[PDB]
Amino acid sequence: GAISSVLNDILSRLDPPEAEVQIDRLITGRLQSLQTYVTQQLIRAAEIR
Amino acid sequence: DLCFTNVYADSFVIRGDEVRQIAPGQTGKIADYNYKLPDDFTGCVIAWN
């Protein structure tokens, strides 16, 4: 949902208050990616154990 | 209805077109030189003619 995937690009274009809006979208989405990864690793670990 | 501990009032006078440059995140001949509010600034801005 962010304008661009690069962090420095958003920081180097939008103003400080506008950038935080776009940076939060990257942090939120990337955070969900880790949750998906860890969730799958825990499940797969159960199959290996 | 809601009260605060310490109240700080900065009194001054500026040109008309220089008013919009005083606000969190805003830049200009005011915010970038003499008087600048922080991006996280929490307060009230009052002006009259």
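Residue numbering for chain B follows Swiss-Prot; the residues present correspond to positions 389-437, in that order.
Recorded method is electron microscopy, 3.2 Å.
Every residue, even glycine, has its Cβ placed from backbone N, Cα and C.
Where Swiss-Prot documents B:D405 to N as a natural variant, the accompanying text is: In strain: Omicron/BA.2, Omicron/BA.2.12.1, Omicron/BA.2.75, Omicron/BA.4, Omicron/BA.5, Omicron/BQ.1.1, Omicron/XBB.1.5, Omicron/EG.5.1; complete loss of interaction with host integrins. The C-beta environment of B:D405 (variant position), restricted to residues of the same chain at least 6 apart in sequence and closer than 8 Å, is empty.
Listed in Swiss-Prot as a natural variant, B:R408 to S is described as follows: In strain: Omicron/BA.2, Omicron/BA.2.12.1, Omicron/BA.2.75, Omicron/BA.4, Omicron/BA.5, Omicron/BQ.1.1, Omicron/XBB.1.5, Omicron/EG.5.1. Sequence-distant contacts of B:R408 (variant position), defined by Cβ-Cβ distance under 8 angstroms and a gap of at least six in the same chain, are B:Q414, B:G416.
DSSP gives B:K417 (variant position) a coil state; it is part of no helix or strand. Quoted from Swiss-Prot, the note on natural variant B:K417 to T is: In strain: Gamma/P.1.
According to Swiss-Prot, the natural variant B:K417 to N carries the annotation: In strain: Beta/B.1.351, Omicron/BA.1, Omicron/BA.2, Omicron/BA.2.12.1, Omicron/BA.2.75, Omicron/BA.4, Omicron/BA.5, Omicron/BQ.1.1, Omicron/XBB.1.5, Omicron/EG.5.1; May enhance affinity to human ACE2 receptor. Taking the Cβ of B:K417 (variant position) as reference, residues of its chain lying under 8 Å away and at least six apart in sequence are, in sequence order, B:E406, B:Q409.
Annotation note: B:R408 (variant position) sits in a coil segment as assigned by DSSP.
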